[PDB]
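K.L.:
Starting off with a structure, shown below.
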Amino acid sequence: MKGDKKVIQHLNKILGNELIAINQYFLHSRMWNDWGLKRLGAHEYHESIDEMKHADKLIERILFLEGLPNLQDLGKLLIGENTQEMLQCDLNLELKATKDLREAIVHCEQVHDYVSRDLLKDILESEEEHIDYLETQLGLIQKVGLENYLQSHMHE
Amino acid sequence: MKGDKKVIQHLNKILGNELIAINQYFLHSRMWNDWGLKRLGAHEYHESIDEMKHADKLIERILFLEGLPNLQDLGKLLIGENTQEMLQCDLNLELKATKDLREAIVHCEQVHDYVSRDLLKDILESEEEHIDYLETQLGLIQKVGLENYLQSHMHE
Amino acid sequence: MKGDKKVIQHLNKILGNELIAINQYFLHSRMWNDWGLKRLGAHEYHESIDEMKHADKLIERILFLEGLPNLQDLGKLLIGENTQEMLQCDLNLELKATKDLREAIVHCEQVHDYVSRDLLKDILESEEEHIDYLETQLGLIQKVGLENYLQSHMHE
Amino acid sequence: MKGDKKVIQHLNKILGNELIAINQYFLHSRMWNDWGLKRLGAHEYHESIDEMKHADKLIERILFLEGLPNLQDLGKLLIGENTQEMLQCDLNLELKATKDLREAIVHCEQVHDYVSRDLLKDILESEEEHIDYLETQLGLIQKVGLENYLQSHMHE
Amino acid sequence: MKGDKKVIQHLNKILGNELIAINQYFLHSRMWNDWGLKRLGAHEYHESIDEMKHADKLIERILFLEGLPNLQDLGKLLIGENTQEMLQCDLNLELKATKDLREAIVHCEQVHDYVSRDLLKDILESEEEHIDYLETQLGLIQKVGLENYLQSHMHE
Amino acid sequence: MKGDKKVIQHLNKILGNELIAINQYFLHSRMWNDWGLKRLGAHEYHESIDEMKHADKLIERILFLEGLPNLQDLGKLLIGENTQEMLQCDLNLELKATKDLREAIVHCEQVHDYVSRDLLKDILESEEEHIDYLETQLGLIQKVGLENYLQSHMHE
Amino acid sequence: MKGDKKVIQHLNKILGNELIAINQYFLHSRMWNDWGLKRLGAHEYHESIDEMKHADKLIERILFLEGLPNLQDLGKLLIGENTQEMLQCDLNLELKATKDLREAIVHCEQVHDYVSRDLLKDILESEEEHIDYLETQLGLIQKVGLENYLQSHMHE
Ligand code: HEM
Ligand code: HEM
Ligand code: HEM
Ligand code: HEM
Ligand SMILES: O=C1NC(=O)c2c(NCc3cc(Cl)ccc3O)cccc21
Ligand SMILES: O=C1NC(=O)c2c(NCc3cc(Cl)ccc3O)cccc21
Ligand SMILES: O=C1NC(=O)c2c(NCc3cc(Cl)ccc3O)cccc21
Ligand SMILES: O=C1NC(=O)c2c(NCc3cc(Cl)ccc3O)cccc21
Ligand SMILES: O=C1NC(=O)c2c(NCc3cc(Cl)ccc3O)cccc21
Ligand SMILES: O=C1NC(=O)c2c(NCc3cc(Cl)ccc3O)cccc21
Ligand SMILES: [K+]
Ligand SMILES: [K+]
């Protein structure tokens with residue numbers, strides 16, 4: 001079905017954010033696992049998988065709309081050097097991703113691509129859940145102290 | 001069954017305390033969950049539910065005694081700004097509630113409303129168990145330190 | 001995540017309607033049960049529980065958006081004096097509630113808070129189902145007669 | 001298998017009656033559900049499904065006989081404004097349909113299409129069962145009164 | 001609940017499209033079965049059932065909004081004479097239906113009938129799935145050849 | 001029970017057709033199996049068994065009517081030497097068989113042998129199902145091409 | 001455990017190849033699904049998943065050896081425009097990947113990193129299986145023809 005050209009550009013921009021998130025969260029997961037913080041590693045692993053599922057739905061939507069999904073262009077990963085930095089890097093990416101999602105929804109609404117809007121809204125609901133998780137983790141570090149926070153994330 | 005006027009006024013006073021407690025505990029619960037202290041959140045939620053069940057029984061007793069349950073007048077919530085304050089606010093409310101239950105029981109005894117007395121005694125038993133819980137939590141904070149106390153209430 | 005201030009105000013306004021509805025429907029339920037109209041009493045109980053669940057979600061969303069949920073201010077309960085009036089009081093509350101929901105959705109849309117909109121839409125679907133039910137009950141009173149109508153709501 | 005042209009025309013006339021009945025019963029069903037007369041709505045829904053099944057078999061037979069089934073021409077629906085009228089409208093359409101079934105059967109027999117006759121007889125048995133149901137409901141309204149009759153059709 | 005007059009007119013237009021789709025897909029289904037192309041016949045049968053379910057929901061919504069569902073007016077069916085044309089006919093109807101859905105959604109949004117919008121968005125999602133299926137079938141005919149395409153749809 | 005003499009002659013004529021059909025379908029089945037077209041072979045085997053079952057019921061009916069079943073006179077088998085011809089031979093036998101069933105039913109009706117008519121009508125329904133199958137197969141050969149058609153009948 | 005710097009550089013090159021293959025295979029899978037060639041789409045999906053698991057093991061090994069896994073640099077995807085080209089692009093990438101694996105194993109052996117060698121041998125065994133599959137598909141296209149080959153990959 002011939003999609004709006006600018007909807008497809010937006011969907012490829014969201015997909016681009018997802019490709020970054022996939023790799024950043026996957027690498028953060030494996031860093032946490034290497035460090036023995038397996039509860040963080042498992043949780044971050046699942047965040048990566050959730051982004052992979054989002055990327056799947058975007059690719060499928062783009063192809064249905066007769067566009068070309070862009071899996072070639074990979075933007076800058078934000079990799080922290082300790083747990084607090086890694087969490088803040090994830091949060092910075094999520095905030096950029098939800099900004100882009102909102103702008104994409106605005107355009108989908110204006111050209112009446114209501115199904116593309118519904119897909120982007122569901123992804124945004126997932127991203128706002130991730131934002132809640134990250135903000136909460138960063139606050140927990142302040143409330144229980146870093147050493148306890150990390151201790152609580154050693155074991156699944 | 002036409003009840004004693006003052007008994008009903010006592011019952012509506014206790015109900016008023018329950019309405020405060022329901023809302024104060026439900027908000028405390030959701031604050032703790034938002035902060036990632038989910039064990040505190042879950043326990044405080046169950047405390048809110050317990051007060052909801054108490055209020056149901058009081059509403060049911062008032063109506064049987066042919067009074068009008070007061071669900072309109074809501075007293076002042078005591079909302080803390082941190083965990084220790086929230087626990088102490090809960091404790092302050094409970095001590096007021098148990099005072100009011102004792103005075104009402106006295107009056108039920110005097111006019112021989114023994115069933116109302118039994119209901120109130122059952123509620124007083126639950127409220128003393130909550131007081132036990134709250135005093136114990138405040139003591140644990142002193143014994144294990146606030147950061148360890150919070151750490152131990154992150155996960156369920 | 002720092003929410004829009006007027007979104008938070010709208011959500012607190014929706015929460016305020018829910019707090020009225022919780023108490024109004026609970027009192028109506030317990031009145032219907034006291035009069036032996038247990039089918040009405042049960043259905044109205046479930047309506048109260050539904051509004052409790054909506055309020056929980058609103059409180060959670062407001063806290064996520066870094067606002068203060070208002071559980072202190074209780075508006076005016078509309079309590080009927082017979083079955084027909086009780087149903088009309090519920091319907092009047094519901095119609096005000098759905099007005100406020102739509103205005104809140106407009107504002108969410110305007111500031112691109114699409115997740116808050118989606119939550120309000122879901123609540124709105126639930127409230128329109130309650131209106132359907134209430135309008136239907138009031139029509140049934142006219143079609144079968146009040147005595148038949150009450151007879152049909154004695155037993156669960 | 002090349003069928004008799006007038007058999008096919010007769011089958012299309014029966015199909016045409018079924019298309020009317022499908023929509024008339026379905027709308028009557030949803031009206032009754034909207035009014036809270038859910039037992040009438042459920043029964044009328046199953047009448048509508050029964051007519052859909054009859055229409056399927058007719059369409060299949062027509063195509064086997066190398067005719068063109070006519071799903072384009074929709075006759076006048078008879079929609080009531082109250083329960084008694086809706087039942088009488090169904091009954092009126094049923095009497096038209098069974099008259100038409102009888103005439104088609106005569107013709108099938110004359111040209112020795114005994115299989116088409118067998119199908120139409122089965123449909124006729126179903127329609128006479130619907131007539132019994134309809135006549136019985138209209139009789140019950142007189143015997144128990146309209147308000148009791150509707151009361152008895154509120155709940156499934 | 002009094003609905004917006006133009007929303008109801010839009011809902012009746014969508015319903016009118018569904019009534020065409022129901023009969024057009026059902027006839028196509030039974031033609032394919034008659035020809036021994038049973039996998040197309042089964043798939044098109046389920047398409048027709050899906051439209052029936054959409055029509056039910058539209059009818060229920062129109063009645064709740066105190067409108068009169070229009071099951072009397074039946075537009076032009078598009079019936080192919082071979083498998084390609086039948087698929088192209090379905091696709092032509094679907095493209096008309098989704099245009100009308102988008103216009104109906106616009107009007108629900110403008111009058112704040114967000115629940116009608118949600119229903120229509122769900123139907124639109126289903127229609128775009130059917131469009132994907134249709135476009136894919138027409139593409140496969142080109143990729144595998146007409147004879148193989150039909151061969152692959154003889155058996156379920 | 002003494003039957004009408006001409007009914008019994010008609011039943012023996014139908015039995016004679018079945019006896020032809022049993023052997024022709026059984027041999028076509030085993031030819032197809034020998035050729036590796038096992039899906040045709042299996043289906044033709046079941047057509048043969050169906051005819052065996054019809055012949056049983058006719059034999060049983062003739063004996064009840066105190067006639068002598070003729071299992072001695074076997075008419076000409078129509079045996080093809082290729083798939084299309086075998087199917088066309090089956091179709092030609094069926095059309096001759098259904099002609100005879102129609103004339104037999106006419107006579108049973110005339111002399112009021114309504115049970116014999118019902119038996120023959122049931123047999124006629126089965127033969128019209130076989131005619132549908134055969135006509136459909138021949139049509140499929142034209143739509144998908146002979147080589148694909150046979151390919152699709154290699155495997156069960 | 002401090003690894004050989006050149007081993008890590010090899011591992012990172014292999015990882016680079018995996019990242020290309022993940023995205024190339026995932027896009028090809030979703031293109032095939034969009035074209036209705038679901039058996040190809042599903043098989044290609046499983047190939048993508050396989051490369052994802054390889055990448056995971058390489059990342060984990062690089063971190064164990066105190067290197068930095070490179071998930072930032074994405075080489076050129078080879079995307080076909082039709083099925084034959086897509087398979088040939090997969091095969092060309094695989095032949096590159098296995099050449100790089102052999103040179104990395106040579107180096108692991110020379111510096112006695114026998115565990116890294118064993119991991120790479122296991123990945124090489126998987127890639128040779130994928131090469132077997134791809135060469136076999138391209139041969140099938142020649143043996144059965146493109147139309148039959150594609151037809152055989154429509155359905156799972
Ligand atoms: C375009 C980029 C990618 C896409 C679209 C993608 C997609 C997917 C999908 C759809 C799944 C299945 C999830 C499920 O159903 O539970 C999955 C699983 C997985 N992915 Fe990815 N992925 C991508 C990149 C990556 C990368 C770069 C890695 C590793 C660095 C990776 C590692 C994994 C793993 C380990 C699994 C689980 C496999 C299993 O079941 O054992 N993915 N991926
Ligand atoms: C008049 C004040 C209230 C009364 C009398 C009341 C009563 C009840 C009762 C009887 C239950 C069932 C508990 C059980 O037996 O499991 C319940 C459940 C619940 N209440 Fe309330 N309640 C009140 C206010 C509230 C408020 C203000 C909230 C939220 C702010 C709330 C949230 C809930 C929730 C989430 C549940 C659990 C529902 C479920 O089963 O999932 N309630 N309430
Ligand atoms: C030519 C007109 C129609 C035909 C031939 C037809 C045929 C059918 C058939 C064969 C079934 C399956 C029944 C079963 O065995 O369970 C069915 C189901 C149904 N039909 Fe129709 N139908 C028609 C029109 C309609 C219309 C106009 C509506 C709504 C206004 C409708 C609503 C339904 C529903 C709700 C179902 C049940 C689906 C489910 O199982 O969830 N149908 N129809
Ligand atoms: C007067 C002629 C025949 C009559 C009345 C007759 C009748 C029957 C009947 C009643 C059955 C049982 C059907 C069932 O399983 O439900 C049967 C089965 C069968 N018939 Fe015949 N049959 C006749 C001729 C033939 C011929 C000529 C052949 C082979 C050339 C044949 C081969 C078979 C086979 C293989 C079975 C399946 C038996 C089994 O495996 O249980 N029949 N027949
Ligand atoms: O990331 C990427 N997404 C893509 O679609 C893509 C490429 N497409 C090739 C192509 C295919 C078809 Cl079918 C039509 C026109 C085309 O140009 C090529 C390289 C990289 C990418
Ligand atoms: O919280 C509240 N409890 C109540 O009973 C109540 C109200 N009563 C109405 C009423 C009903 C009947 Cl049946 C008899 C006498 C009455 O006055 C009104 C507003 C708020 C409340
Ligand atoms: O209904 C009510 N909802 C509320 O949030 C509330 C109150 N908040 C206290 C508070 C806590 C924090 Cl952490 C930050 C700022 C604050 O003012 C106080 C009384 C009644 C209510
Ligand atoms: O209700 C309807 N039934 C139908 O058959 C029909 C139509 N037929 C098209 C057609 C197909 C073939 Cl294969 C042969 C000859 C034809 O004319 C067209 C519009 C509406 C209808
Ligand atoms: O397709 C149709 N949909 C309809 O509602 C309809 C009809 N309505 C009759 C009616 C009923 C009531 Cl209760 C109130 C006012 C009315 O005019 C009549 C014929 C055909 C149709
Ligand atoms: O793909 C990538 N893999 C990586 O390791 C990586 C980055 N690492 C940052 C870093 C972390 C630590 Cl803990 C120590 C030293 C460092 O420089 C940065 C950007 C992109 C990538
Ligand atoms: K009665
Ligand atoms: K083929």
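Any Cβ shown, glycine's included, is placed from N, Cα and C.
Residues or ranges marked as Fe(2+) Fe1 binding site by Swiss-Prot: B:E18, B:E51, B:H54, B:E127. Marked as Fe(2+) Fe2 binding site by Swiss-Prot on the basis of experimental evidence: B:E51, B:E94, B:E127, B:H130. Here Swiss-Prot flags B:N148, B:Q151 as K(+) binding site, drawing on experimental evidence. For B:1-145, the entry in Swiss-Prot reads domain 'Ferritin-like diiron'. Quoted from Swiss-Prot, the note on mutagenesis experiment B:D34 to F is: About 30% active in Fe(2+) oxidation and storage, diiron-binding site does not coordinate fully, decreased overall flexibility of the BFR, partially occludes B-pores, see Fe ion inside the B-pore. Among the mutagenesis experiments that Swiss-Prot reports, B:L68 to A is described with the note: Assembles into normal BFR with wild-type ability to oxidize Fe(2+) and store Fe(3+), 5.2-fold decrease in rate of iron release from BRF, greatly reduced affinity for Bfd. Record note (Swiss-Prot), mutagenesis B:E81 to A: Assembles into normal BFR with wild-type ability to oxidize Fe(2+) and store Fe(3+), 3.2-fold decrease in rate of iron release from BRF, greatly reduced affinity for Bfd. The unchanged residue is displayed. Record note (Swiss-Prot), mutagenesis B:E85 to A: Assembles into normal BFR with wild-type ability to oxidize Fe(2+) and store Fe(3+), 5.5-fold decrease in rate of iron release from BRF, greatly reduced affinity for Bfd. The unchanged residue is displayed. Record note (Swiss-Prot), mutagenesis B:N148 to L: About 70% active in Fe(2+) oxidation and storage, diiron-binding site does not coordinate fully, decreased overall flexibility of the BFR, loss of 1 ligand to K(+), reveals more Fe cations bound inside the BFR cavity. The unchanged residue is displayed. Quoted from Swiss-Prot, the note attached to the mutagenesis of B:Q151 to L states: About 70% active in Fe(2+) oxidation and storage, diiron-binding site does not coordinate fully, loss of bound K(+).
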K.L.:
Would you pick out, from the mutagenesis positions B:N148, B:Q151, the residue whose Cβ has the largest number of other Cβ atoms within 10 Å?
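P.N.:
Of the mutagenesis positions B:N148, B:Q151, the highest Cβ count within 10 Å belongs to B:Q151.
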K.L.:
Taking every protein chain in this structure into account, which of the binding-site residues B:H54, B:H130 has the most other Cβ atoms within 10 Å of its Cβ?
P.N.:
B:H54
K.L.:
From B:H54, B:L68, B:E81, B:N148, B:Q151, which recorded positions have a C-beta atom under 6 Å away from some atom of ligand 6?
P.N.:
B:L68
K.L.:
Whole-number Å only: compute the distance from the Cα of B:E85 (mutagenesis position) to the Cα of B:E18 (Fe(2+) Fe1 binding site).
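P.N.:
Checking the Cα atoms of B:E85 (mutagenesis position) and B:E18 (Fe(2+) Fe1 binding site) gives a distance of 20 Å.
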K.L.:
Listing the recorded positions B:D34, B:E51, B:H54, B:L68, B:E94, B:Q151, which lie under 8 Å (Cβ to Cβ) from chain D?
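P.N.:
Nothing passes the 8 Å Cβ test.
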K.L.:
May I ask for the distance between B:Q151 (mutagenesis position) and B:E127 (Fe(2+) Fe1 binding site), taken between their Cα atoms and rounded to an integer number of Å?
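P.N.:
Cα to Cα, B:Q151 (mutagenesis position) and B:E127 (Fe(2+) Fe1 binding site) are separated by 27 Å.
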K.L.:
For the Fe(2+) Fe1 site (B:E18, B:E51, B:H54, B:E127), what does the 8 A shell look like? I mean other same-chain residues with CB within 8 A of the CB centroid.
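P.N.:
Residues close to the Fe(2+) Fe1 site, other than B:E18, B:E51, B:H54, B:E127: B:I14, B:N17, B:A21, B:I22, B:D50, B:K53, B:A55, B:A97, B:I123, B:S126.
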K.L.:
Cβ distance under 8 Å to B:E51 (Fe(2+) Fe1 binding site), same chain, sequence separation 6 or more: which residues?
P.N.:
B:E18, B:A21, B:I22, B:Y25
K.L.:
For B:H54 (Fe(2+) Fe1 binding site), which of the recorded positions B:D34, B:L68, B:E81, B:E94, B:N148 has the nearest Cα in space?
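P.N.:
Looking at Cα distances from B:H54 (Fe(2+) Fe1 binding site), the smallest one goes to B:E94.
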K.L.:
Quick one: give me the count of other CB atoms within 10 A of the CB of B:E85 (mutagenesis position).
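P.N.:
There are 13 such Cβ atoms around B:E85 (mutagenesis position).
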K.L.:
What recorded positions from B:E18, B:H54, B:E81, B:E94 have a chain C Cβ less than 8 Å from their own Cβ?
P.N.:
none
K.L.:
Near B:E94 (Fe(2+) Fe2 binding site), which residues of its chain come within a Cβ-Cβ distance under 8 Å, counting only those 6 or more away in sequence?
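P.N.:
The answer is B:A21, B:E127, B:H130, B:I131, B:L134.
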K.L.:
Kindly report the helix/strand/coil residue split of the domain 'Ferritin-like diiron' (B:1-145) according to DSSP, in that order.
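P.N.:
The composition, in the requested order, is 116 helix, 0 strand, 29 coil.
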K.L.:
Just going by other Cβ atoms within 10 Å, which of the recorded positions B:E18, B:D34, B:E81, B:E127 has the emptiest spot?
P.N.:
B:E81
K.L.:
What recorded positions from B:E51, B:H54, B:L68, B:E94 have a chain A Cβ less than 8 Å from their own Cβ?
P.N.:
none
K.L.:
List the other residues in this chain whose Cβ sits within 8 Å of the Cβ centroid of the Fe(2+) Fe2 site residues B:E51, B:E94, B:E127, B:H130, in sequence order.
P.N.:
B:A21, B:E47, B:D50, B:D90, B:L93, B:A97, B:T98, B:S126, B:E129, B:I131
K.L.:
What Cα-Cα separation, expressed in whole Å, is found between B:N148 (mutagenesis position) and B:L68 (mutagenesis position)?
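P.N.:
Counting only the Cα atoms, the answer is 47 Å.
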K.L.:
In whole Å, how far is B:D34 (mutagenesis position) from B:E81 (mutagenesis position) when you measure between their Cα atoms?
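P.N.:
Distance (Cα to Cα, whole Å): 13 Å.
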K.L.:
Could you list the residues of the same chain, at least six apart in sequence, whose Cβ is under 8 A from the Cβ of B:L68 (mutagenesis position)?
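P.N.:
Non-local contacts for B:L68 (mutagenesis position): B:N12, B:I62.
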